[PDB]
Structure formats: structure tokens, C-alpha cells
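A short worksheet on the structure shown next.
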Number of protein chains: 2
Amino acid sequence: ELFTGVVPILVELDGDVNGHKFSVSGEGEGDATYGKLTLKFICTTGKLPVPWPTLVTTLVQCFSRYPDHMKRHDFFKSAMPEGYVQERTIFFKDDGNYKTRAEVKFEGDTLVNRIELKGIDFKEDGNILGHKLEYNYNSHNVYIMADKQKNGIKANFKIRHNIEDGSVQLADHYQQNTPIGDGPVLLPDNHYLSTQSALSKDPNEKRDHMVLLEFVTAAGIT
Amino acid sequence: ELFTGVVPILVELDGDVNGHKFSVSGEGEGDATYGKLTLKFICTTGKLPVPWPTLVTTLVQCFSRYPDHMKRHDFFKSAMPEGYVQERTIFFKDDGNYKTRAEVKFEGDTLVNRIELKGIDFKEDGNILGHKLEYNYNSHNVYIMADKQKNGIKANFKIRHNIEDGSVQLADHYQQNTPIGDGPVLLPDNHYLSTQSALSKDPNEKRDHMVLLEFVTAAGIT
């Protein structure tokens, strides 16, 4: 019942990639009923040192639409409102890696996502620091599975980023979510979230920014 | 000035794939200012004989956002309102092909897209008739170039459809657009439309349907 209508979302990221520091703020709405997300981000420190698309997975899986027969497998929502801690190690192929940690939870009537990111070992002439990624996005499945010992879930997936020259840059994600609260939570059977994203720009917008539209739906359980 | 605000869109498709006939109706809005499209489709003849994703390219490139320095390369809009005729031969790899022909133009204050599609040579146990495609979509670039002789453009691109088992099904598109009117039109320099799409469902919707969200932006000219 928290995700019954449109829930406002607020995002805050502080990162550091090869010594370069940056901040990103975002605002939006989520509608777990359609599993739709509309967010907008702004680099508040000037210009983003890495391509915007590399931050999409980092910058709220609680807005996924879970079919009715799949409701007992919804860890994300069942953890609200104390929220949960999401962590990932993202490995960019033949390049470096981002290590992230975030707390997603309700602060009042707003779903907030506070993140801290650290990226090391990035090649200067690579697709990432070299900004060779096209500004668009592909479709993926986020495999999810419970971590009973930690009372949470583990998830994993491979994102494919389109480089300008036509090739693709794989970014391997390894995820871990644990509750912030102390009570029972819903531990799921193995399943996945079919995720789709679309990036664009607000033409009346001067700051470095990205507008993001995503759709997520759980699938995998019959 | 026709595409100045939100323009209503109306789509009508009559097809035939390996002897199976079907109709699709769609309704939406376009906003060439953001290069955003929101459409909804319904199979009016019952259940769609092919996967919904294979009809996305067929089911209005006039809503692309063309940056200000790229305005003289916009064939699509410059042909309004008499409109233009779009034709394609789409080759699905190791499978059959769709041959399409449509007239896109204004009827009153509504942009209408009337299409007729014929698909032949489809393998029964293939990804297409076998419905092995995931219900999602990827990002592509539509290369565009003028056809001065025909006073229109030719375009071409390769769509990658995600099959369920993890592989991909290529669909080669070959396109041709010619004006319906008789006056000068804008013939572009070589360039492309960065296109992004996201598919989903209206949960309160019983008919076979697809909700489509796309973003298109021209790029390629400096």
C-alpha cells in the first residue's frame, strides 16, 4: 500500500572515479502499478567525468511491477519503509570497476536513494573515460535470488553499452541487498526483472543532465 | 509549425503473414520538440499471429527531434501535410520477410499512419512464428540518405531482437520514402536517427496489445 499510486523519488550520488569527484541529484516519480519510472538527473558539480549511461543501474527496483501470482517474491517492497541497502561491484570489461553502496528507503512520503560510488582502474583512452558510449540504452534481465543467510537477495546481470564505432562494452553487475529494519522480509524464489530504459534530454536544460524512463516487470515464476 | 506541440497520431495496419490475416489499431501523441512518441496498439482481430516487437518499426519518423543546426535535413516534416509514402523490405535472418507500404500524412489535425504488410517464407518453428522473442526492445541508429532522383530518402538499419534463450535475431530493414505532394521537399545530407524504444502493457487491458514509448533524435551532422 505504500506503492499504491505515484510515489515521489529523490536520488543523491557522491562519486569518485580515478580521483575525479562528482555529485548527481535526481527527482522523479514511480508507479509500481505500471512498473514505470520517470527520473531526471543533474550533475551538480559541473560536467560528468564519465558517460551518463554508466550510472543508470546505480541511480530503485522497488518500483517493479510484480504480477499478482508473484507477490510473495517481492523483497524490495516487503522491506519498506525501513528500506534496504543495495551494493554492487560493476566490472567494465577490459576496463575498471565501480563499487557502489546505497540506502533506499522512505523519508516521509518520498522514496529516497542515497548512493556513494567509487570507480578505480579506468583506462584513460577507454570507452568509459574516453566517452565513447552512445547515449542510449538496451534491454536486460536482472536475475534475482535469495540470500537466506543475510535475509536478502543477490542479483546479477550483464549490461551491454553501445560504443560509437558499433561494438559493445559489457558491464558485469554483481548485486546484494539487505534490509535496514529488523523484521521478517519476503525472500523470493529465483526469478528476474525484465528491464527496459530510454534516455533523453530536456531541451530547455543547460546543466549536464539525463532524463530517464524505465519499465520493469518481474517474470520467471509460473 | 504543424509539429509545434503535441500532435495526435492514429495508426491502421492490415497484414498477412504466411496466410494469416490480422488488423492492428493504435492511438497516441507525438512531440517532435522532445522527439517523444507514446502509442498504444490493439489487435482488433483477436490474437496477434507474430510477436508484437516485430511490428514496432512498421507501426512515424516525422516526430524526430532535429537539432536547430540540422533543420534543413528534415525530409519527414518538410513533406507535411500531403505526407509521404514509406516502404520497407524487412529481412529476418534465417527466416522470412515482411514487405510494407504506408502512407503517413495529416487527416485534419491528426497525423495518420495507414499501413499494409505482407510477410512470406516464415519458418514455423522459428523465432518469429514460434514466438521466441522477449517482449522488449533495444537501441539502434537509422541511417538516412537522400534519393534525389525520387525526390525522397532511402534509409537502412539492422534491428536486434532478443530471443528468450539469450541469442539475438537480426532483422535487416531497407526503407524508401517518397512525397505524396508535388512540390519541392527537403533532401538531407547523410545522417541518422538515434532511436530508443520501450514496450509494456496496460494492466487494465484485456485485448492483445502493446504500449510503445519511443525517443528519436537526429544526429550525424556537425
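Numbering of chain A is taken from Swiss-Prot, so the residues present carry the numbers 6-64, 68-230, in order.
Looking at the header, which is where the method is noted, we find X-ray crystallography, 2.4 Å.
Even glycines carry a Cβ here, placed using N, Cα and C.
For reference, Swiss-Prot has these:
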type	residues	note
MUTAGEN	A:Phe99 to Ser	In alphaGFP/cycle 3 GFP; improves folding at 37 degrees Celsius, reduces aggregation at high concentrations, and increases the diffusibility of the protein inside cells; when associated with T-153 and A-163
MUTAGEN	A:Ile128 to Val	In EBFP2.0; shifts the excitation and emission spectra to shorter wavelengths and increases quantum yields compared to BFP; when associated with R-30; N-39; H-66; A-72; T-105; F-145; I-150; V-155; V-171; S-198; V-206 and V-224
MUTAGEN	A:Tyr145 to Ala	In Cerulean; leads to improved quantum yield, a higher extinction coefficient and is 2.5-fold brighter than ECFP; when associated with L-64; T-65; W-66; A-72; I-146; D-148; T-153 and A-163
MUTAGEN	A:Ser147 to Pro	Increases fluorescence at warmer temperatures such as 37 degrees Celsius
MUTAGEN	A:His148 to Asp	In Cerulean; leads to improved quantum yield, a higher extinction coefficient and is 2.5-fold brighter than ECFP; when associated with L-64; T-65; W-66; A-72; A-145; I-146; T-153 and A-163
MUTAGEN	A:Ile167 to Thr	In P11; increases fluorescence at 475 nm excitation and at warmer temperatures such as 37 degrees Celsius. In Esmerald; leads to brighter fluorescence; when associated with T-65; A-72; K-149 and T-153. In VisGreen; leads to brighter fluorescence; when associated with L-64; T-65; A-72 and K-149
MUTAGEN	A:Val176 to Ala	In mut2.1; shifts fluorescence lifetime from 3.03 to 2.50 ns; when associated with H-145 and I-198
MUTAGEN	A:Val193 to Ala	In mut1.5; shifts fluorescence lifetime from 3.03 to 2.72 ns; when associated with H-145
How many whole Å apart are the CA atoms of A:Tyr145 (mutagenesis position) and A:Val176 (mutagenesis position)?
-> 11
Closest of the mutagenesis positions to A:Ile128 (mutagenesis position), Cα to Cα, picking from A:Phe99, A:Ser147, A:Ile167, A:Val176, A:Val193?
-> A:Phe99
Check: min Cα-Cα distance from A:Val176 (mutagenesis position) over mutagenesis positions A:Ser147, A:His148, A:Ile167 goes to A:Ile167
Counting only other Cβ atoms and using a 10 Å cut-off, which of the mutagenesis positions A:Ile128, A:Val193 scores lowest?
-> A:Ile128
Relative to the Cα of A:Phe99 (mutagenesis position), which of the mutagenesis positions A:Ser147, A:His148, A:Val193 has the closest Cα?
-> A:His148
Measure from the Cα of A:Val193 (mutagenesis position) to the Cα of every one of the mutagenesis positions A:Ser147, A:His148, A:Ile167, then give the nearest.
-> A:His148
According to DSSP, which of helix, strand or coil covers A:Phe99 (mutagenesis position)?
-> strand
Between A:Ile167 (mutagenesis position) and A:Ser147 (mutagenesis position): CA-CA distance (Å) = 8
Listed in sequence order, the mutagenesis positions from A:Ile128, A:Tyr145, A:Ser147, A:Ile167, A:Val176 whose CB sits under 8 Å of a chain B CB are A:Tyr145, A:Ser147
Are there residues of the same chain, six or more positions away from A:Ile167 (mutagenesis position), whose CB falls under 8 angstroms from its CB, and which are they?
-> A:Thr62, A:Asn146, A:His148, A:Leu178, A:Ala179, A:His181
Fewest other CB within 10 angstroms, which one of the mutagenesis positions A:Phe99, A:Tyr145?
-> A:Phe99
Count, for each of the mutagenesis positions A:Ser147, A:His148, A:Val176, the other C-beta atoms lying within 10 angstroms of its own C-beta, and report the residue with the smallest count.
-> A:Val176
Give the three-state DSSP assignment (helix, strand or coil) for A:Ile128 (mutagenesis position).
-> strand
